[PDB]
Structure formats: C-alpha cells, structure tokens
Amino acid sequence: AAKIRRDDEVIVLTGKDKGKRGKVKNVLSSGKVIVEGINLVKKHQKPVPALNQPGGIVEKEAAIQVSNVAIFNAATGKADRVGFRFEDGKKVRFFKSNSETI
Amino acid sequence: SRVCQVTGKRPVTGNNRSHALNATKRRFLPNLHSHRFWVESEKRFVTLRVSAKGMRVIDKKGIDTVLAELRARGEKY
Amino acid sequence: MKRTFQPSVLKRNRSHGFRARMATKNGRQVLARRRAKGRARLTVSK
Amino acid sequence: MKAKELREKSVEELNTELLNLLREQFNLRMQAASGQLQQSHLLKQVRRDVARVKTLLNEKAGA
Amino acid sequence: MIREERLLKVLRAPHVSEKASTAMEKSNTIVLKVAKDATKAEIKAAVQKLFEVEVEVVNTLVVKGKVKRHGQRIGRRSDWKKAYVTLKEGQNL
RNA sequence: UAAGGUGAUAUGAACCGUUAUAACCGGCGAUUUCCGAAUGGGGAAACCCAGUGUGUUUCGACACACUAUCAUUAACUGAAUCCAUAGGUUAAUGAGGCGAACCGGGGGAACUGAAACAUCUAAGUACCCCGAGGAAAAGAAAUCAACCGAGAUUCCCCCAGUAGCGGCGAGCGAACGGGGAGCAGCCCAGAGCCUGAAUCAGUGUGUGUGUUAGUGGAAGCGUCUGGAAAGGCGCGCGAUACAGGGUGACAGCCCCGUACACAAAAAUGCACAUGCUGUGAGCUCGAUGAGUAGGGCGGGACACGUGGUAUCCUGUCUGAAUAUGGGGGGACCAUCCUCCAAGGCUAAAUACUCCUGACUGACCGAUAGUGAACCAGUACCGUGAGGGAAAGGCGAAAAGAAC
RNA sequence: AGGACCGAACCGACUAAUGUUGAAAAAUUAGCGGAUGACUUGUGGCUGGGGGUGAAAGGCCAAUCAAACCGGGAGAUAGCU
RNA sequence: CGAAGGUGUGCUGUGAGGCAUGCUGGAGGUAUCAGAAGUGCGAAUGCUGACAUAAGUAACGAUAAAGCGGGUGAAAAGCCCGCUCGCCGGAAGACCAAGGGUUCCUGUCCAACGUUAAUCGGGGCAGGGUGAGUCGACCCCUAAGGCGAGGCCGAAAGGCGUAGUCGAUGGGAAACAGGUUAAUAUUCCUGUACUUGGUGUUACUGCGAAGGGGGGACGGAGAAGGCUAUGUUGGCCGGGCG
RNA sequence: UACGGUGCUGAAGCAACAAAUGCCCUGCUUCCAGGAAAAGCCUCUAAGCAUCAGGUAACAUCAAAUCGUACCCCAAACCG
C-alpha cells in the first residue's frame, strides 16, 4: 500500500520548506503529493477570452516528492516512518518508534 | 510422373562422364511402360504404369498380391 | 514526351495487386517477405 | 446493477434491453449532438449498461 | 419488418448547416447523419418509428473524410452518410 | 489489492469512488464487424452476388444456421452390359494456412583456387522444393577386431594433418584404437498352454511441487557550505537486508525495494499414488524377411578421382543358397575368426532461439549500438520485386515568461 | 478504282537555326514526308532474360540492353591503382 | 569552497607530452602499478554533417501587352471593382473518360510554399459541399485471354486442359423541359412521362427446358436522295432617332 | 433595394431560303481481302403438370436496393 496518503498531515524533510508541516491536499500517481501552503510557486497565467479571466500572478502549490515528506507523529512531535501491521484482518498503518496505530 | 507404380522407381540423377572426365548432369529414367494386366479374381484388366521389372515382380508375386500392396499404400489403380 | 508511367488502376491491381500476389507460389513468398520485413502496405491495392 | 439484472427472466431483460436502447441510448445521442446534454457521462454508463444486459442475456439463454 | 434493435442504431445525429436549414424551411426535408451501413428502407422506417412522422422518400449520399493534420502528422477523418429525408405535408420534426 | 480513478500526446469538461459491485492486477468465461487458408459462387483483399432450411401475433420484408475442395470410412443409388465396376448423392472424421533457427530427404550452381585451364577445387556450399518434431536423425551388429577380445545409436577430446586419395598438382583427408558425456532394450513374420501377469497409452481422483495476482519486510539525528543535501564535520542504529533504482549534489537507516518468511477462489505444467478402459506378460514348440544377396553395363556415396579397389546405393539387363546355409574380415584364393541382411519400434547424451523471465558484461553511448533510443521498415524513391533515411538531452519543479 | 494525286486533323521526323549549368535527361521555331492504308488510335490481353520480339538496327524489352531489373552466392577475384 | 569539457596565460621535458592557474561550465574525475585495445588521420576523384568560393554574378521559364481611376490595407505594377487596350476562338471555349483525390465553395492568416510583393492563392486553419427506378458502375451475356473439379502430364514446386467459371474495350429495360445553391443536379423542385419485376382480383386459356429454329448479327469504298441541327434574310414585336 | 440584387409583371414568339462530316442508313450500289460471340427477345415442343400449376390481357397495389456523383481533365490538379 501507500504510506503517505490523502487526508494526512505531514512534515517536509528536504528543500525550501524543510521543517514545515502541512496537510496533504492530493497525491499524484507520479509519486508526488500536493501539500497545502508548502511548495508555493508563483505562476502567472493569461486571461483566456473564454470563461472567467483572473490574469495576474497566482501563487499555487507545487507537487513535492513523496519521499520528501514524512507524516507528523504529534505524540513525539517529530517526523516518523510508517509500517503496516495487520489488526483484525485490517492492514493498518502504524508509526514506527512507539509502534502506535495511526 | 515417371514413377513405376509397383516398385516405386523415380528418375534419379547422375553424370555424363566423358573420356576427359567432364561431369555433366543427367537423369536416369526408369523403363516405364503402360501395360494392361488381367486379374482373374476380379475378371478385369487393370492397367498400370509399371517398369519393365515391375512386370518381373508381377510375374513372380502374382498380380493380386501386387494390387493388395498398391491398395495397402494408397496407390490408386 | 510520353513517359513510362501511364497509370491505370485496373492494370495496377491485376498486375501487382493482392489477389494476384496470392494467386501463385512466388507471390505468396513476396507477401511473406513484405510481412516479415514488416511493412505498412503489402501490395498496392489502394 | 449486476445482480439486479441477474435475477430477472429473459423477457424482462429484453424489455430493459429495448428500454436501454430506446429511451436512454438514442435520446442521448440525439440530445448530445444537438448542443444539449451537459451531462456527457450518461452516454458511457448507458452503453456499458447495455453491455451488461446483453452479457446476462447471453449467459441466461442456453450456455 | 425491420427489428427495432437495428432500427435505433441507424439514425445518428441531425445535420445542422444552411443547406439543411433551407431544405427544412423550404422543401420539408430533414437532413440527418445516419449509420454508414444504413439503407434507405432502414432510414425511412427509423424516421417513421422514432420521430413518428410520415416519410415520403429518402435520398442518401456518403460523405468522404478529409485528410487533416496535427503538427506534421496527417490523418483522414472518416466517411459518414447523410440522408435527405423528404417528409409529407403533415410534419413538425 | 485498493484510496484514489475515467490509457498517451493532452489540458479540459462530465463524472465514478474512499472499507468496498471506483480503478488497477490475475484465473476462467462472454462478445469477437470485414478481409485473409478464406471454405456458398465470384473478385481489382477488406467488395459484388446467392441457394437451401428454420422462425418471424404489420410473417408485402426481416433474423439465424448450413452450403469449398481433397483424403478415408459408411449408407443409398448407379451406366455402356446381364450380374457387376466406373460414376452420382448424403453423412462422419481428418487435412489445408502461417512461423526465426535447428533436422531429414528430393534437386543443385558459379565466381574462386590451381598464380592460365578442362580432371580437381569451391561444394553437396548458396539456392529452390517436400516433410516432421520439440528436437529430428541414427540405433540394438549379416559391426569391428584379430587368434586376445569388444559389444546398439548420438555427441566431445585424441588418434592425426597420420595412413592414404590427389593434372600424386592445388588440395582433400580417414579408420583402428584410447579417454569421456549418456546408457535401455524390444516387437511382428505363430500355434498351443494361459489370460488379464509386468507394459505403456487414454482418461478421472488424491498428494507434492512449479507457473499465472500478491503480503509483511530492519535501522538517523544535529550543525556548516549551498538554490536544494544524500556532501563536510559530530554522535548514533540496522544488517541472513551495503543487489539495484529514485529522491533538488554522492543516502545501509527518505521512498521503492533487497535478504528473509509467507500467500491462490480458479486454470494449469511436471512427479508420485490410485480407479476404469485398451493393451498385452510368461511357458513349450516351430518359423526365422526372393526378384533378394550376388553378377554385367552406366552413374553416385565412401578420405579413396577406376586404380591392383574392398564396401555401400541403384537407372538398366539378369539372378542364388536359404543354419549339413549365407555376409564380412580392402583385388583374389584357401585356412581360421566373427556376424545373420533382404521387416519394424525405441529414452538420454545432441543442434537451435521467432518468444517469455531473471541476471551478467575490461560491449556501444546518438556519424556509435539494431536500418530504427524519437508514432522506423516510417518519410521518401521505384510499375514492381525491392531500396530506405534524417531526427535524443530547458529546468530540481513549467514556476514554461502576468503586465 | 487506287499500298492513286494535292492538302488540314492524325502519324512521323528530312534540313537549318536556337537550346546545350536547356523551358525540355531529345525539345522549340521555320520550312519537311505520309495522310483509305503494309495507316493511325483507345481499352483489355499474350510472349521474359541466353529468353521474348524484331519489314534486321545488336534495335526494343519501364530515361538501363553484344544479354533487363531486384535480391542472394558475396567481403567473387584484382601479381593493378 | 566547484569535476569532465571549452577557452586563455605561465612554467616545464629531447620529443610525443606534462603541470599549475584566470574565465565559461555545471557533475563528475581518477593517482600509482599492472591489464586489454574499435589506441593517435591531412591526403584514399574517402563517408556524413556544416560552412565558404565564384557572387549579390547568371537567371526569374514562350516577344498574347498593357494603361488609368476607385476600394481594401500597415504597405498595391500584381488582389477586388470599373473603363479602355491586346491575345485565343476546330481553342488558350465547353463537356467528360483515364488519372488524381477535396484541389470545389465560404470565412479567416501571411511564417514557409508562389522563382519578386502579396491584402491574393490549387498555401495554412476552420466550417460547408457530392441527393438517382431512368446517367454510370454493380447486374444479365460474352471476345481476346485468365483460372480450372475431375483429367492427361511432370524429380518436387508445377505445365496443359474438359465441364465450368471469370473477363469489356462489345450485346442487354426505362426522363425530358424549365427553375434553383456560394458550392449538386437528366439526381432537388415544378410540369409532363416512361420501364421492369413482385403480389392481388377478374376474363380467357394448354403451360413447361443447362433442348430445336429465328433473331441479336455486325466488312471496305462509293453514290445520291429525303431530312434535321444550325445559320442567313424578310415579317412581327419592343426600344432608338442619335 | 443590407446596391450585391430581391420579388412582381411581361410584347412578338412567324415565314422563305441555305444547309451538314449528324439522322433515314446495321439502308443502296459495288468490291475482294469475304467481314465477333453469347444472352435479353420471339417462337417450337420433350420429360412432367393437366378441372391444379403456369400462360395471356385489363385493373389495382408494392418495389426498383448498393456504390459513383464535388473539382481539374490538352492541364498550375493526370504522366514529365
């Protein structure tokens, strides 16, 4: 299965946002994730003469790699790796280092 | 084709050799003749394309045994 | 001047077409080489 | 809807067959190609639903 | 008779143009894109039974597909069939 | 298996799904237009035209199925002619076509070399054709050997560039014998005794294992440079896991994995076991392959070019003996030794890679490596067979340039 | 009547000039021959490589002909450059 | 805290070479001592790509020929409109077959294509456009010729060929006038027609073939005669009196 | 009158002569070099069917499917 997944809160390990926490917006099958407020790029797009014309410099979030984030433990308050155990026929994720099921 | 229907003699190949030994390709042909054989057990003439030693082997084995061999190997007479 | 290629579709097909390659041993070997070389159009049909 | 179609009779899958083609399929091709039909996914789901009815109808009839 | 399963697959779209428009508003004919293997008896029966009108006669041409290109990649479109369906004096659609 | 999906260029729109009937992966099914062996007739492939039968509560039109040829078998018919054969009709079974190499067989060059060329060579090669299998072929001594013995076939290393063959030129080139790989023997020509006795073949079932989806899978932080850290420095931990790949520079400990341990509802390959069917064990006695062996003539294969040339094959003409017999032992004769032709089957060692998986390289890195890293046998050229390109790399991320 | 006469279409190609990296891998312009015949032309068919066809020139057989084109033997061979 | 590579400088060895370093570059390089070579190019009328040279030179493709006004446009010798002028008129007009295959028509763009410019185009992009009982094909029938069940023949592949079956360039049923679209028309519309089959009713009734006969059924040349298409002139009708 | 045209209305609409290489003519005359086939078409019957089927005539009704149809076509669209 997948370790970092959709509605999950992560911290960022490498680059430009190192140590910034945030919630995963979505997760792309390239092996990337979009996490809110994190990898902000300053796109500037053209006001297309179709449906509504924003123009300007829109500040979006970019997709960071899945390996550049790890999910935030919040019981220790640090980054933590994820394993998979079976509980009652459910393959659950669990935090390593305190072994807690998420 | 030039195949004896009894003995199965194809034409084979060879060489004209000369006095200077010049090899040339040739074909040896069987002595195929179309002869009409009386069968007494059927009271009929079955015509075959035999060699001239298919007639020897028909004279020795008899025509009935030979026709049993041709019917055996699917040669249609 | 009258060049060599004076086109006719009926002679193109009767001569070099598929039903005429398949009609004999050696044209079938032609189609076998064109398929084996792997060729977008085998004969000249249309 | 796969067990639901599986539990009728041959006559009733011929009825919902002819109603998938009749009411749904044709009116959405005519409605789609005349500028209407905002909802385009209906074309897909109707088409696959006719595939289900013909599948169960072939499985029910004989082998 | 023609089965209704065949008879639904024949008509494909109404054809919108200005020749089509003047055919409707001037000579009762509705122009519509049909199945490529659809005969005139099938188109007549399918407009008789799917728009519930009375058809006088059908005229079918087949339109050849245009070789377009994207970038430097050509491709022929696709042949379709167009039926000029002449209705009777009582019609709407 | 699953929290994300509706293949790519290729974004959108419209939606589906989140604890299970989204999607993705696998087993088995269903559908599978038209052309193509193409098979109902035809044809300029992807089209034209049917016949026959069954059914169609608007049966004045539709739908479905069958209809090719040939071989074999059976049934019913059936001439010249009486019986009968030929023929005809119908049914059942099988075949047909494609495919890269390997294999057996039918045909079979020349350039070249001989410092010319004709015998010879190249070479039974290239090529053409037929056929078959996962291998084929061969194979169970009418074989060698040599007065001792060996014991079917096939493959490898010697023998040995040897003996020989050779316009005795150019060249061709063994066997015996030795060492290994592998090892397996049988059946019919024929009756009685006796039966299902080993034997395999076809199938069911059970077990084991493998394939086709998968599951879990260890262990790290601080600080400095930097756009970014996996790098420097400092201190820790894993290892049956430091194979490899990715991650914003070089990561055992970030991610996917690797070692390791497990997993199959279903379909299967292999190996045992077992049920049924077919098949025949074993004993006594008998038989023990005729236009054949051999011969004459012509040709070919044997390393051996007709030579003193054994042996094998046969196009032609002939032609035995048949266990008190016959073949061979390199002209040939005698003595001695060895073997039993004219019927057939047979695993393994062996050869090859269209194709699949894993791994590896003192192989190539875009004028190289495939012709082809890129929608390449394409564009393009040629009536046609056929010929046949060029063309990779922004960035870490499009943040790909609002105004 | 005529392998008759003159002469357009039609078939041809005698002379000259241009052109000769052409407008054209054989033409243009001005004259020229045949023009009811052994003529000319359209569409289809047949003949194939030591082979075809030839009112014969070794001509023609897809701008190729004292032996076509393609592929292969094939990296033929080259005492020569 | 900056590799390979690229481009300079300085030092150094007898030489092939080596070493250090500035700038570009942006991620790899490799001592020493061994090992293996697709191991060193200026020549091969070498192969591939790039770029010069002649040189802003010859040429810009029939010596049928243009001139002006106006419009559009950023720009007009070339486009559109108008008036003149010239050229073809047994063609340089019109309609097809073969062949091509969207080039047709409309809107839009001027990068490349157009031997110049281009607003234009057979160019780019998008949309539209081809309507049949009577035209043609398919279809029925056949020629040359192809293929060919059986068959005869042939090492194999295969050759020939009977029945048959295909094969037009030939034989076989039927529509004309007028109007219309930017683009189709003997196809659409208006008017007036015709042909061949199926089925049903009614009246009369001998029908029936891969069989017999007719017909289809067919040469070159020449000669007139009768016509028509078509044209010329007069009449008529409308307009002009310059 | 989006000046591009769009509708409405519309007179005469005859005769003479000339005349084809087109039509009668697949004729006629003539000449040797002696000039496709098969079907549709019309007829004759054989086997068979014979108060049925079929044939003919009139009327009515249904059907006539499929593919081509743009555009160039002595040429800037075909072969060069």
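Determination method: electron microscopy, 4.5 Å.
Note: Cβ is positioned from N, Cα and C throughout, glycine not excepted.
The number of other Cβ atoms within 10 Å of the Cβ belonging to E:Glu18 (mutagenesis position), over all protein chains shown, comes to 7. Annotation of the mutagenesis experiment E:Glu18 to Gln in Swiss-Prot: Strongly reduces trigger factor binding.
Under DSSP, E:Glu18 (mutagenesis position) is assigned to a helix (H, G or I) in the three-state scheme. Quoted from Swiss-Prot for the published mutagenesis E:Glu18 to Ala: Binds normally to ribosomes; strongly reduces trigger factor binding.
In Swiss-Prot, a mutagenesis experiment is listed as E:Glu52 to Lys, annotated with the note No effect on trigger factor binding. In the three-state DSSP assignment, the secondary structure recorded for E:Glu52 (mutagenesis position) is coil. Remark: E:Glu52 (mutagenesis position) has no non-local neighbours by Cβ distance under 8 Å and separation of at least 6 in sequence.
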